[PDB]
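Undergrad: Take this structure first; my questions come after.
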Amino acid sequence: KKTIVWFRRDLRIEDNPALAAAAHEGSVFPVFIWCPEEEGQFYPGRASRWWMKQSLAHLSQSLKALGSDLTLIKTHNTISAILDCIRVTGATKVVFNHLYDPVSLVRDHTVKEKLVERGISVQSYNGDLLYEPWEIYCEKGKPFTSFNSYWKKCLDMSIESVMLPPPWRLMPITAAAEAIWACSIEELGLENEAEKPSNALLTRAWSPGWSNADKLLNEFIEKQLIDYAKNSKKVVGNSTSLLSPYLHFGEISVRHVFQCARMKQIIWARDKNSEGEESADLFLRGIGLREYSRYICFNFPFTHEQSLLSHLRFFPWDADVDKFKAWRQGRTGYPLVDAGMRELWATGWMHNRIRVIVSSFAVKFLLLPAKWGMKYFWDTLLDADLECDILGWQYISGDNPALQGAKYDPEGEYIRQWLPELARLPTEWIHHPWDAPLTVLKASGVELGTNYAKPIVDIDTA
Amino acid sequence: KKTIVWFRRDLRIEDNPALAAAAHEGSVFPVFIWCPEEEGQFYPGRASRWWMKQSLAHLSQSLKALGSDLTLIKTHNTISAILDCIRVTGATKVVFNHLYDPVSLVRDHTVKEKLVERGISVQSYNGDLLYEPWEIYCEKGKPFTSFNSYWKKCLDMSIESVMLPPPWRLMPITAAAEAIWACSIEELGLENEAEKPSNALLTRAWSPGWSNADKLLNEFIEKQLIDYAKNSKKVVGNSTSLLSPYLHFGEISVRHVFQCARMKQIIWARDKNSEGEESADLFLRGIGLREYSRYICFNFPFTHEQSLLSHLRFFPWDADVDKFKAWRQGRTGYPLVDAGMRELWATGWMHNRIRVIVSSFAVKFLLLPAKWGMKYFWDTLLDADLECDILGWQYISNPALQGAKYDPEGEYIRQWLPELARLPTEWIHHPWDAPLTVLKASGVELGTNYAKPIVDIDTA
Amino acid sequence: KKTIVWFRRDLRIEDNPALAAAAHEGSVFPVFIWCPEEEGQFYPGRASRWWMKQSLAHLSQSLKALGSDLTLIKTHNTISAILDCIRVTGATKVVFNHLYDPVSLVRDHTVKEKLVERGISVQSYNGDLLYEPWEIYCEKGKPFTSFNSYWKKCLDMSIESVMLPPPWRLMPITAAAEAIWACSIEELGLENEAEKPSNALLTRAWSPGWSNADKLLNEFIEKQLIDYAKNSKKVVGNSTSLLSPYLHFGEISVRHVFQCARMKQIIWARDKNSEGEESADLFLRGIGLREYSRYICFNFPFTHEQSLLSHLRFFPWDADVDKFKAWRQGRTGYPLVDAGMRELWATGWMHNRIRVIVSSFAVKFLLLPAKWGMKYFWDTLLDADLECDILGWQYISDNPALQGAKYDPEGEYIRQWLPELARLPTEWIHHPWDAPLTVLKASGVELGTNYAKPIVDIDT
Amino acid sequence: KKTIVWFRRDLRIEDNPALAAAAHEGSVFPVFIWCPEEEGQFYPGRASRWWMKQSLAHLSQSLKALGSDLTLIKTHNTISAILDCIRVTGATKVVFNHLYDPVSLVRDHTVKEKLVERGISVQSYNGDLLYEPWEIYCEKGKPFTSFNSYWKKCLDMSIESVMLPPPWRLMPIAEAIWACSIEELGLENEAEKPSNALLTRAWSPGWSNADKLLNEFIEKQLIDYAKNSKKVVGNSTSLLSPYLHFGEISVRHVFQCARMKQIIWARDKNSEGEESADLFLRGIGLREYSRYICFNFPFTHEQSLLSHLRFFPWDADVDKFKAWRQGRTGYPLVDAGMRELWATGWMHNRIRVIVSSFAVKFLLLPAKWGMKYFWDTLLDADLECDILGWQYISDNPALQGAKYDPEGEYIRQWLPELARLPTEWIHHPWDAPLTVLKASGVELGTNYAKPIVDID
Ligand SMILES: Cc1cc2nc3c(=O)[nH]c(=O)nc-3n(C[C@H](O)[C@H](O)[C@H](O)COP(=O)(O)OP(=O)(O)OC[C@H]3O[C@@H](n4cnc5c(N)ncnc54)[C@H](O)[C@@H]3O)c2cc1C
Ligand SMILES: Cc1cc2nc3c(=O)[nH]c(=O)nc-3n(C[C@H](O)[C@H](O)[C@H](O)COP(=O)(O)OP(=O)(O)OC[C@H]3O[C@@H](n4cnc5c(N)ncnc54)[C@H](O)[C@@H]3O)c2cc1C
Ligand SMILES: Cc1cc2nc3c(=O)[nH]c(=O)nc-3n(C[C@H](O)[C@H](O)[C@H](O)COP(=O)(O)OP(=O)(O)OC[C@H]3O[C@@H](n4cnc5c(N)ncnc54)[C@H](O)[C@@H]3O)c2cc1C
């Protein structure tokens, strides 16, 4: 009994329907493979690379308490290093968890069918979704189009796979020679040397590792799930889940956040505390958006499999740099649009709606190439998914700054935290200081120019 | 397409494997049967009757939120009433859970028989035990007999069940005709109006219902599981888990107690938190006693002699009434056993230490018969589970020595016997022999505001 | 220049105006004189004495942080005693505080007129009361007669006392070997020997020392004083302030608490929190009664000229000593009565509402001589003063079926002290002997075996 | 019987010996006079002028509960109105509290010189100090030279006054000439009204709040004053400066409870606390040294400046100074100053000396030219204390920034741009070699103003 477990994005030792199977047959030794030779343009971002650089030491320490080791390996020809350890340990099946980005379904399918050459087979599993992306059908076996009708379907199926248990103890493979070309994390070029501390001060407002995701989940529900309904439009403060980074990397089983959040939604329904019950629907509706991402990405091919889906690939964005240089620096001249970008670079996370503020501003007002923008988004955000992000820059494809600010920001407290220079305007007309009278600004300490960035462009022509 | 569940001691829906398994094949219809006289002498006790009357009503709301209603039949011909309720819907399935009491075992092999022979399908499930007591083997087909040997093997076979989720939208069928006599719990014979006002005062210390179980669990594991290894032996107040009733009635799925109490055990091991790693494995071994009862009842053969298997069937040695009239009134004299019985009579629960002190003195020194022993616990103890009771007495078949390891400061005796508010611990645990002056200066004159020790410990 | 500060019942450093006045002239060194040969019948009780022994030792450490050393002395005659201190110190002035009990006014009256013969200036300083018992008169200069006729007159006073700070550094003065006839505490003997191991169990519910006082008052006012209206008549739990013993021994200054609430009340006086405003008023009146007590004990006849009003020794007494030893052991039957004495004997303190029940008991429903009723209270109350206490046995000189719901609605007070009634329904606990047998036997209470019978019929 | 107490800078009813001194007698009538033209330059700034608005709104609502009333007289001339209200009410006493600033010193003496004509006696009471500087004459009348020399004699001679009780009853007793409302007594202008809105987030005036910050501070954080006082980060300071300035809390009562817990920790041998206490009462301490020099000599011995800073020429220009309140001085340790001081009206002491010392020693502006601006925006504008520190001044942005900002998170809280540099660089970005610059998000000149200075 010898089996290899290949790890991609399931760095958790609780509710893994790939790992959990392996503990039955016999001993194992896991494997992480990093091959930057095949990703083409889909190479990871700048801090997302940082993320994997951190949880690994957290995870690999975990097997040292369950009696084994995660054994990292770099290479170009993943098949060969697979062919290597197949030669050095004599296991027969290589279990693993599915992936759904279309830079992976080509990688998996080819390596498996080239793995039968040695009479070597494989069983793939589902360890990151609620429903299969091939389960939901219409009446005639077609793909849905409206998520709302989609969510009703998944909401009344109630069929899951299993919430498996955690294994008791691993069966460890002894060792092997050093002809696999890598042993330690540093040789993996996840993070460059010139930016090692500079890309490390995000550790104040973050702490990866599934051990952390457990603390953050339990502390979340009992404390502030009752107020998620009356906070999801509040951009200020930690007013939402903050479980975006963990989910993309598979550190907390989303089919576990679906139970431990479900078993509270029933309690308030029993007590008829309809306030708390109403907050639970938007949350679970939240996760359901994520299914709409991948399910479409598999039923339809991603963005038509080309540059963009059907219409926005050759739109004449102004072929200019400094505005694009200005869009990210935080000097566009607007309170909102410049607000978060001073914070995006600060901790690599923004509210879910503010992103939809900043996003539409560039392509629809600055007229800059989204490829220059989305690439920056992939370049900077922690949890920069491949599938949902391209969904994000489709709903943003098809806004008076005054009105939407008050609803999003009622009392002018957000801008005062990420733009301290404007801490002396009245709560009225703060979000659009260029519209107020000239003399009231003199009443404050805001003078556009040398002490505050004038607006790059205005809506009068925009 | 149509099924009829049948709850016996699984008053819970989160992880009810005999429940979700019915939700997928169509529609369901819950039921609860009461066995008034087919229990013979195994009629549940007084207090234990009360806990059920508070658990069901709370539970009846819970399934109501899911869109269904629990029905309640009271008869001594279970196969008959179940055979009647079948013809109201024509279901081909009747699910339940596996139980190992000597009276429902025989009740179960027949009900399937009268159903399989009559030909209507039925599935059982397992939802009360991690390991089924037929799985564990020693070499080929023999059982173990040393619990440490048993537990040493359970820690090395992780193959077990899979905790399901709770369903979403349950659909009953019709509930058409009440000819099955859909009796109400108030119409169900659970208590007596004469004694009813007294028993309701138990709510000052407990609150039944499965939903309260969860709010206690997270209240437990996140707060005091880290130091349970240094609070199990301190009899005073609330130290232990206080889960014993909720696990007897299936108020909470035991396995989920074994997940959320393991993940908080692997974290400390990774962190070198050597203290917490000790207190974790003195709780998960705590549950381990629980299975070991079940594994002796079924796979070891039952009491071939009377209920007490092969130890005490000849030497009761007494038929007194006044002594038994004195042992349960807290007028014994020993200021440790007295502090218990008033604790039991006041809240219907004791700590595991005291449950082995009031017993040992109840037989080794008071000369009373064992049979009188078990039933009095059997009538009042909230968590009176029979399998975990014969184990309680076969473990047993001066207090100052044992007065130190369990309660050193003597804080306990000054909570339930306030007459001794002015005695130091050097004489609180045995007043009969203290110096004559110390009793005078304190508010204790033997016999007048406290009775002497009922039997001399020194000789007998 | 050189002075001798005298400590009698004001063991505090903050706001001791007799001391701060001597914090300007020169060097000071404290003194505590003891003589158990001048009080005779006024010898403070058993639990009273332990308060001194557990407050002085707390005080002495506080004065040594400022460069001083409280000396302690025994003597048969204080006059000859203090003259010894002149023998070595050779100081010049003498400052003390005023008292009002009938034993001190005679002694201290001799002190002034017997030290001027030695050409020694001597002063007093009234730092224990709010208003002088002699300054308040009627319009015609006669005294008042009734409390409420007096309290309104005391809410508009002009010539107030003064608040003081604590000095920084005290210049001590070392004279010679300690003294004649005595030592620190050993020869004064605040406690006998064998009584010591028992008394220490009082520390669980009290902690002497003025340093603990300030922690309490700040903890009491800004946390509990808002609800004093709704807790003044609830017997269970720490309803009232729990300040009585400190304010007797002067461990806190009465003119500092009275300020700390008035400045507090005016805050609520602005926001229209009358319910918070009104509860503040009762505590204010609570100080009014106590001050009222010192009034009539000075300008009205000395203890009314007798323990019984002037003679009051002829009416029916029927001295049956059996009940007395029967009463104070808490075995009388009336569960509220025996509730008290099982708290009075375990923490040396009761709620004042309770103290008017039992006090009515020993004389009315039992006919015992009142002097037997003081000898117990004086012997075990931790705040057994002389002046307010005589008021207690004078304010009195009612059916429990009613007042039971008056002061303990749900009956929590009985079940905390008497646990054997833990299974009566609440509407019967306050009077069991009216119960029907179908509920006594149905509960665990058998009148006459474990819980004593009524000592006497209520219609007697 | 009636007496006219005269509230000047003691807006509180607790421990006010200029008020309760009337209570022994009888009816009173409080009045508050303002004159925006007799103070000349000392016309209080925008910051302090706003603070006055809340307290009087808070005191008037306070005294009325005692069955009384407090008008709001305004005048062209102070001495005139008092004799005017005299005739209307016909009292015999006009008590008030002292103020030891020379601009108002002579004023009270001017009214002590006119009241003896009418034959109504006056009584001034000590309501701001533990030691009214007349008694502390040492060595027969030669004042001290340092502070600690001054702070020592008072200790061994620690005689004080008696903390007087609060009052119980205030039975009180036409147009007090051309009586004016609250808003005609202009403390604000029309424009600056809404901009004063956000300042409420930082403070909440009123004597009824001073006690809370007092009692909360004494029993919660006074242990950590010895270890937090040299930390710019967070709230590691009492923040009791304004509440103490306007007489909203009796300064001696603060010394009382402080000394109480001090000796308490001496009992339990908590040696760590006992240094936390003695350091703190030193904090109130040097305040007393301010008025001690301001009495025995007028401030700077005659005028606003001692005798010197008229030579030693300045960098006569405003575009330099125009940067300062704009907070573009390059050094984030300074530009973290103005961005706060502009937005809160308060700065920690240590930052205050590193910003104050800058304008004269590096920017080289006129010293008075910067002091005046502080009077406009610091919520604690006080001549007898502002001139103290400015006379206290007359280093390295990294060598000193290390003690008071170990992680720099104080800068990443007020300077949202620089949130991505290592802690050992964020005080002087120009030293960070270029490899750590473009990788980080800052390029000086566009993403952050270049330091307009030569560092040496
Ligand atoms: C004479 C006698 C009779 C008893 N009768 C019962 C009975 O009817 N029902 C009952 O549940 N327990 C019985 N016990 C055991 C004991 O009362 C309980 O197991 C335990 O004290 C309950 O406290 P707890 O819930 O805090 O236990 P904790 O140890 O704090 O944790 C709760 C869990 O501990 C388990 N556990 C701990 N010790 C034992 C044990 N010795 N045997 C079985 N399970 C154990 C329980 O199953 C329960 O699920 C008896 C013991 C004796 C000596
Ligand atoms: C029969 C009888 C006997 C009493 N014997 C004593 C005694 O020996 N010693 C003693 O100190 N008090 C005695 N009292 C007064 C009162 O019962 C106690 O002071 C009791 O402690 C009041 O509760 P408290 O002080 O804890 O309430 P708190 O709120 O803690 O105290 C209120 C304050 O007001 C005073 N006070 C309140 N009510 C009264 C009152 N009716 N008379 C006098 N002062 C009052 C208390 O001394 C205290 O300073 C007696 C009262 C009665 C009716
Ligand atoms: C150049 C300079 C000018 C200043 N101008 C003023 C001014 O106009 N108004 C003003 O109120 N304060 C002034 N200060 C004092 C200093 O600004 C205060 O410490 C700070 O503004 C408030 O902090 P704090 O009250 O919480 O200090 P804490 O120590 O927590 O407060 C204790 C109290 O002691 C006094 N105090 C504290 N530090 C000092 C100090 N360094 N010098 C004098 N007294 C002090 C204050 O009354 C303060 O409220 C000045 C200090 C300097 C160096």
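We number chain D the way Swiss-Prot does; in order, the residues shown are 5-177, 181-401, 414-475.
Technique stated in the header: electron microscopy, 3.9 Å.
The backbone N, Cα and C atoms fix where each Cβ goes, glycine too.
Sharing the features that Swiss-Prot gives for it:
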BINDING   D:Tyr232, D:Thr244, D:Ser245, D:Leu246, D:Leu247, D:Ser248, D:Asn356, D:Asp387, D:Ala388, D:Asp389  FAD binding site
BINDING   D:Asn235, D:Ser243, D:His355  Mg(2+) binding site
DOMAIN    D:5-134  domain 'Photolyase/cryptochrome alpha/beta'
MUTAGEN   D:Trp321 to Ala or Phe  Photochemically inactive in vitro. Undergo robust light-dependent photoreduction in an in vivo context via an alternative electron transport involving small molecule activators including ATP, NADH, and NADPH
MUTAGEN   D:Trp331 to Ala  Decreased light sensitivity. Enhanced photoreduction in the presence of added ATP
MUTAGEN   D:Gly337 to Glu  Loss of activity
MUTAGEN   D:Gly377 to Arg  Constitutive light response
MUTAGEN   D:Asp387 to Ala  Impaired FAD-binding leading to impaired blue light-mediated inhibition of hypocotyl elongation and loss of blue light-induced degradation. Disturbed BHLH63/CIB1 and SPA1 interactions
VARIANT   D:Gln127 to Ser  In strain: cv. Bu-0, cv. Da(1)-12, cv. Di-G, cv. Landsberg erecta, cv. Le-0, cv. Lip-0, cv. Mrk-0, cv. Stw-0 and cv. Ta-0
VARIANT   D:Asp326 to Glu  In strain: cv. Chi-1, cv. Co-1, cv. Kon, cv. PHW-1 and cv. Sha
VARIANT   D:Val367 to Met  In strain: cv. Cvi-0
Undergrad: How many Å separate the Cα atoms of D:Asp326 (variant position) and D:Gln127 (variant position)?
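TA: About 52 Å separates the two Cα atoms.
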Undergrad: Helix, strand, coil: count each for the residues of the domain 'Photolyase/cryptochrome alpha/beta' (D:5-134), based on DSSP.
TA: 57 helix, 11 strand, 62 coil
Undergrad: Measure the gap spanned by 12 unmodelled residues: take the Cα of D:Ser401 and the Cα of D:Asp414 and state their separation in Å as a whole number.
TA: 14
Undergrad: Anything within 10 Å of D:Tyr232 (FAD binding site)? Look among the recorded positions D:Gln127, D:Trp321, D:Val367, comparing CA atoms, and list what you find.
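TA: If one measures from the Cα of D:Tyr232 (FAD binding site), no recorded positions come within 10 Å, so the answer is none.
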Undergrad: When you measure from the Cβ of D:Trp331 (mutagenesis position), which residues in the chain that are at least 6 apart have a Cβ under 8 Å away?
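TA: Once residues fewer than 6 apart are set aside, D:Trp331 (mutagenesis position) is near D:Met345, D:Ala366, D:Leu370, D:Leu372, D:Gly377.
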Undergrad: Taking the Cβ of D:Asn235 (Mg(2+) binding site) as centre, how many other Cβ atoms lie within 10 Å?
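TA: Here the count is 15.
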Undergrad: List every residue in the same chain as D:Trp321 (mutagenesis position), at least 6 positions away in sequence, whose Cβ is under 8 Å from its Cβ.
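TA: Same-chain residues close to D:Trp321 (mutagenesis position) (Cβ under 8 Å, separated by 6 or more) are D:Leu371, D:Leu372, D:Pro373, D:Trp376.
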Undergrad: Looking only at C-alpha atoms, tell me how far D:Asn235 (Mg(2+) binding site) is from D:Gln127 (variant position), rounded to the nearest Å.
TA: 43
Undergrad: Tell me whether D:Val367 (variant position) sits in a helix, a strand or coil according to DSSP.
TA: helix
Undergrad: DSSP on D:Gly377 (mutagenesis position), three-state: which is it?
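TA: The residue in question, D:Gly377 (mutagenesis position), is helix (DSSP, three-state).
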Undergrad: Could you tally the C-beta atoms, other than its own, that fall within 10 angstroms of the C-beta of D:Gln127 (variant position)?
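TA: Excluding its own Cβ, the number within 10 Å is 13.
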Undergrad: Taking every protein chain in this structure into account, which of the recorded positions D:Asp326, D:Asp387 has the most other Cβ atoms within 10 Å of its Cβ?
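TA: That would be D:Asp387, with the most Cβ atoms nearby.
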Undergrad: To the nearest Å, how long is the straight line joining the Cα atoms of D:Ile177 and D:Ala181 across 3 unmodelled residues?
TA: 13
Undergrad: For D:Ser243 (Mg(2+) binding site), what is the tally of other C-beta atoms lying within 10 angstroms of its C-beta?
TA: 16
Undergrad: What's the CA to CA span in angstrom from D:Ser245 (FAD binding site) over to D:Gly337 (mutagenesis position)?
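TA: D:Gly337 (mutagenesis position) has its Cα 30 Å from the Cα of D:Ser245 (FAD binding site).
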Undergrad: For the FAD site as recorded (D:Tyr232, D:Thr244, D:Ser245, D:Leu246, D:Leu247, D:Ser248, D:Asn356, D:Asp387, D:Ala388, D:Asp389), determine the largest distance between any two Cα atoms, in Å, rounded to the nearest integer.
TA: 24
Undergrad: Around D:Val367 (variant position), how many other C-beta atoms are within 10 angstroms of its C-beta?
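TA: The answer is 20 other Cβ atoms.
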Undergrad: Ligand 3: which of the recorded positions D:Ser245, D:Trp321, D:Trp331, D:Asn356, D:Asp387 have a Cβ closer than 6 angstroms to it?
TA: D:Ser245, D:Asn356, D:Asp387
Undergrad: For D:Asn356 (FAD binding site), just give me the three-state DSSP call.
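TA: Once the DSSP labels are grouped into three classes, D:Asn356 (FAD binding site) ends up as helix.
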Undergrad: Give me the Cα-Cα distance between D:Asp387 (mutagenesis position) and D:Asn356 (FAD binding site), rounded to a whole Å.
TA: 12
Undergrad: Just to confirm: which same-chain residues, 6+ apart in sequence, have a Cβ under 8 Å from the Cβ of D:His355 (Mg(2+) binding site)?
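TA: Looking at Cβ-Cβ distances below 8 Å from D:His355 (Mg(2+) binding site), excluding near sequence neighbours, one finds D:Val239, D:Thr244.
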Undergrad: Long-range neighbours only, meaning 6 or more apart in sequence with Cβ under 8 Å: which ones does D:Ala388 (FAD binding site) have?
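TA: Same-chain residues close to D:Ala388 (FAD binding site) (Cβ under 8 Å, separated by 6 or more) are D:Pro48, D:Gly49, D:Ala51, D:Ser52, D:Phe381, D:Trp382.
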Undergrad: Compared by Cα position, which of the recorded positions D:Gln127, D:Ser243, D:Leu247, D:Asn356, D:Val367 is the closest one to D:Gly337 (mutagenesis position)?
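TA: Considering only the listed recorded positions, the nearest one is D:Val367.
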Undergrad: Please report the three-state DSSP label of D:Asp387 (mutagenesis position).
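TA: Where D:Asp387 (mutagenesis position) sits, the three-state DSSP reduction gives coil.
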